[PDB]
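Engineer: Just passing along the structure, written as structure tokens.
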Amino acid sequence: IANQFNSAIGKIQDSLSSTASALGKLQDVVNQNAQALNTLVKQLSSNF
Amino acid sequence: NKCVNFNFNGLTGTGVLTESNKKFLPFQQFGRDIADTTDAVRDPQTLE
């Protein structure tokens, strides 16, 4: 049971080290606030 | 390097004026931000 837990925590290092997409739920929240501020800045360049 | 009211060729505004490494082509006299505000200018007497 200890060896399996230690091995499964090993797969957590390897997965997070390998893939880009695993933290998508957090990166998407940063991308939405960044895109909303970029839009609010770009919108200043309008004539209306 | 001080805050000033500037006027370059009739472009009135307020800000710090600073040396820059931007290489304006001969036909360009203002540079602008993504907000379409002027953020660089070539001085009309000494062409920096």
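Since chain A takes its numbers from Swiss-Prot, the residues it shows come out as 923-970.
The deposited model was determined using electron microscopy, 2.9 Å.
Backbone N, Cα and C atoms are what each Cβ position is placed from, and that goes for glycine too.
According to Swiss-Prot:
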{"type": "VARIANT", "residues": "A:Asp950 to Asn", "note": "In strain: Delta/B.1.617.2, Mu/B.1.621"}
{"type": "VARIANT", "residues": "A:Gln954 to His", "note": "In strain: Omicron/BA.1, Omicron/BA.2, Omicron/BA.2.12.1, Omicron/BA.2.75, Omicron/BA.4, Omicron/BA.5, Omicron/BQ.1.1, Omicron/XBB.1.5, Omicron/EG.5.1"}
{"type": "VARIANT", "residues": "A:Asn969 to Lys", "note": "In strain: Omicron/BA.1, Omicron/BA.2, Omicron/BA.2.12.1, Omicron/BA.2.75, Omicron/BA.4, Omicron/BA.5, Omicron/BQ.1.1, Omicron/XBB.1.5, Omicron/EG.5.1"}
Engineer: Can you tell which of A:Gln954, A:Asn969 has the least company, meaning the fewest other C-beta atoms within 10 angstroms of its C-beta, among these variant positions?
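Structural biologist: Output over variant positions A:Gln954, A:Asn969: least Cβ neighbours within 10 Å is A:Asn969.
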Engineer: I need the CA-to-CA distance for A:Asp950 (variant position) versus A:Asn969 (variant position), whole Å please.
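Structural biologist: Their Cα atoms are separated by 31 Å.
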Engineer: Take the Cβ of A:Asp950 (variant position) and count every other Cβ within 10 Å, whichever protein chain it belongs to.
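Structural biologist: Taking every protein chain into account, the count is 9.
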Engineer: Between the Cα atoms of A:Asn969 (variant position) and A:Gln954 (variant position), find the distance and write it as a whole number of Å.
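Structural biologist: Each residue's Cα considered, A:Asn969 (variant position) and A:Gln954 (variant position) end up 25 Å apart.
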